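For reference, the structure discussed in these notes is given below.
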Amino acid sequence: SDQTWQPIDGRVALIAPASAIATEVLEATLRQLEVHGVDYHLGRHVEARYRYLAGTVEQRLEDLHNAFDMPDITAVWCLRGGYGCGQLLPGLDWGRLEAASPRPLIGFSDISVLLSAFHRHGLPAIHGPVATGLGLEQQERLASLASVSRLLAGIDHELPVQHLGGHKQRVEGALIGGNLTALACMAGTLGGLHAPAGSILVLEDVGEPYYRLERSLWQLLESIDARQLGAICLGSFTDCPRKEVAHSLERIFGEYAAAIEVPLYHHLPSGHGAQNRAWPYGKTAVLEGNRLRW
Amino acid sequence: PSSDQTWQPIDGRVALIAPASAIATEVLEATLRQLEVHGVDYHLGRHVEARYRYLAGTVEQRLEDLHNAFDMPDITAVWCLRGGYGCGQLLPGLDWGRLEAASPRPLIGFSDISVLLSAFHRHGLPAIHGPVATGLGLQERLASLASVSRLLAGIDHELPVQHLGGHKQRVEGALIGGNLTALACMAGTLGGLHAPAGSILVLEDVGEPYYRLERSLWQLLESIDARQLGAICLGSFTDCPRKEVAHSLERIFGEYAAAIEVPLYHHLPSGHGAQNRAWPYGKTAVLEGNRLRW
């Protein structure tokens, strides 16, 4: 059953590399982790505030590095996205991270920037709910949160997806992407999306008018070797007001996919709505039939 | 000497084009009537009334008009009708040789048009950051509109500024920049900001919460040789809601300017408010005390 958590072996490091956390949401999160018998390590600066950021870059870097020093940690679950994790990229000690035993980094939204950087450096990661999702359709939300422990245990390996137009085909490549806006906002920097040839580019977003999505897509595709992608795979675009625009969002995305001669898929249950099922970031997967399979 | 509301004659013909967002018919008509009141001979691009979603026609249609503005021998300025979104889309197909072959005809606009201003500067073509032509068809506003003809005629040479941070010595370099969001959205692409060493980076924006401004600023500065800039000079940040954020906008921009060790000025009367005085894009200027001069 998909609301059922798997035990998480070892300990989960909780860090806040992006936006600041409300105290009551943090405590509610920890109580839910305890319900589920999850042993955790709370980063020492998770309650820090520096404007809307979870502390200074230096504070966030200390917590992320500490998460990689402890030997019993088997996963690093980001508490909140929002904005700010790209700021850490010029300070990360990548060598200290490759040397630690495997511990997938977990999150979505702004955390997409760190997922991509991790993939570039050969480190495991998971695109899924941030841990404060625990402390906030309700059935779908609960299945999404449960999906993290289930993926860490290796017991889920597929999601449903639909091919939009085109023709029947099989696409195999690395799973990359996440939040369109966050990733576009790293183009031209050291944190630009890692997009090896053949990759399946997953995109989702929230809270944007269509012209801002198009602008972001144009930038992202112009900044990578787009024509060498295997596929573009849309998750959800939630709370994105159409405002009388003549073309649907799928028409716009379809025009871009056609321009680069890459197939377009959609309805992956991934993003900012109730459906946000975890998927392994940077692994080889296959688009076949009605699913994405790893 | 003349009042800032007093236009100068524009000799020859002004090409009106719409390389970004679509144009409302009534606003266009009022624009043309104001040009006629001022004795300005104009030519409307064949596709300026095109619509393709929110864009002023397809890429091919807009390229046809832009190219035509450089093919016609009697055109002495190219005044963009509206910004909004879309002119970066023209960069892949733009024939620079065709533009460079034509007699001098400054490109005028702001907002999204900043993207084209920068590309023109990279190709040694004259340009002006100031009101788009539809601003005519909608006292400080009138002075802003008059400043275009006055700058084409070469009679205005300075704008007021105020020092905000960093060293107080004279800065001399090329005037670059414009809209922060639009320029950040070209980072990592063929249309990225042309930012030669020593430049004075002007920035303005509208309608953004502070975290989005910071995200754009971090991207733009990380994507250029920021440390080699001469200065950052802020225009207006119009309708940018603070919403309880603990740090002021001046504090945030101060922190970034300090991080790259570049002096920071503000209160340039340039942007999306009533104060949008024209300045020469890509021209060498001097920033000293309470003035920017060229």
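Following Swiss-Prot, chain A residues are numbered 7-142, 150-307, in order.
Quick check of the header: X-ray crystallography, 1.5 Å.
Cβ coordinates are placed from backbone N, Cα and C, and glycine is handled just like the others.
Taking a C-beta cut-off of under 8 Å and a sequence gap of six or more, A:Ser115 (mutagenesis position) has these contacts in its own chain: A:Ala24, A:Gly87, A:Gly88, A:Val136, A:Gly191, A:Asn192, A:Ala195, A:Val219, A:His285. The active site, nucleophile annotation in Swiss-Prot covers A:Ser115 and is backed by experimental evidence.
If you look up Swiss-Prot, you'll see A:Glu217 (among others) marked as active site, charge relay system. Taking Cβ-Cβ distances under 8 Å and a sequence gap of 6 or more within the same chain, the neighbours of A:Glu217 (mutagenesis position) are A:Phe114, A:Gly191, A:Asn192, A:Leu193, A:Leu247, A:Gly248, A:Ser249, A:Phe250, A:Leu281, A:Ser283, A:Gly284, A:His285. According to DSSP, A:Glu217 (mutagenesis position) sits within a strand segment.
Other Cβ atoms within 10 Å of the Cβ of A:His285 (mutagenesis position), summed over all protein chains shown, number 20. Annotation comment: Swiss-Prot describes A:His285 (among others) as active site, charge relay system.
One mutagenesis experiment named in Swiss-Prot is A:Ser115 to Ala, and its note says Loss of activity.
Swiss-Prot lists A:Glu217 to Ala among its mutagenesis entries, and the accompanying note reads: Loss of activity.
For the mutagenesis of A:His285 to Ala, Swiss-Prot gives this note: Loss of activity. The structure shown keeps the original residue. DSSP assigns A:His285 (mutagenesis position) to coil in the three-state reduction, placing it in neither a helix nor a strand.
DSSP assigns A:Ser115 (mutagenesis position) to a helix. Across the unmodelled segment of 7 residues, the C-alpha atoms of A:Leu142 and A:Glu150 are separated by 13 Å.
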